[PDB]
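Worksheet for the structure shown next.
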Amino acid sequence: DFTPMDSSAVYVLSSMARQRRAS
Amino acid sequence: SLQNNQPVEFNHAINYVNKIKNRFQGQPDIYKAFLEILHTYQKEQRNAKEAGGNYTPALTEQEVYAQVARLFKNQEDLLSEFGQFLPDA
């Protein structure tokens, strides 16, 4: 159904999102 | 530990790479480029994070937003949606 970048795209994306309004 | 209630990174990021993958499914050049930007930006972010502050990140928020802004022209929706991800501070 879904196939990510198969690398670490989910990581960088999750980084920008989580770091949003964080720290 | 992680959460399960109100997932932001999940639904957002997933639907992000998904929509773009189905959008420029014919153009692998622009797609690969964008992915390359976030990739290098990710490694620079991780390293810089483990370094503390004495490190000089290669790509910054402006580097990515800029290149990405140049990657697309009539498609500004990606730039805005991307901005939403950009850490707010």
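The numbers used for chain B are those of Swiss-Prot, and the residues that appear cover 295-383, in sequence.
The way this entry was determined, per its header, is solution NMR.
Cβ coordinates come from backbone N, Cα and C, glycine included.
According to Swiss-Prot:
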type	residues	note
DOMAIN	B:300-383	domain 'PAH 2'
MUTAGEN	B:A307 to V	Greatly reduced binding to MAD; when associated with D-308 and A-311
MUTAGEN	B:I308 to D	Greatly reduced binding to MAD; when associated with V-307 and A-311
MUTAGEN	B:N309 to D	No effect on binding to MAD
MUTAGEN	B:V311 to A	Greatly reduced binding to MAD; when associated with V-307 and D-308
MUTAGEN	B:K326 to A	No effect on binding to MAD
MUTAGEN	B:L329 to A	Greatly reduced binding to MAD; when associated with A-332
MUTAGEN	B:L332 to A	Greatly reduced binding to MAD; when associated with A-329
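Features recorded in Swiss-Prot, as mapped to the structure shown.
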| residue | record | Cβ neighbours (10 Å) |
| --- | --- | --- |
| B:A307 | mutagenesis position | 22 |
| B:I308 | mutagenesis position | 16 |
| B:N309 | mutagenesis position | 12 |
| B:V311 | mutagenesis position | 20 |
| B:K326 | mutagenesis position | 13 |
| B:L329 | mutagenesis position | 19 |
| B:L332 | mutagenesis position | 25 |
Between B:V311 (mutagenesis position) and B:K326 (mutagenesis position), the C-alpha gap once rounded to whole angstrom: 12
Residue pair B:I308 (mutagenesis position), B:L332 (mutagenesis position) - Cα distance, angstrom, rounded: 15
Near-A candidates in B:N309, B:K326, B:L329, the mutagenesis positions, by Cβ under 8 Å: B:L329
B:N309 (mutagenesis position) and B:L329 (mutagenesis position), Cα-Cα, nearest whole angstrom: 15
Distance, B:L332 (mutagenesis position) to B:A307 (mutagenesis position) (CA atoms, angstrom): 12
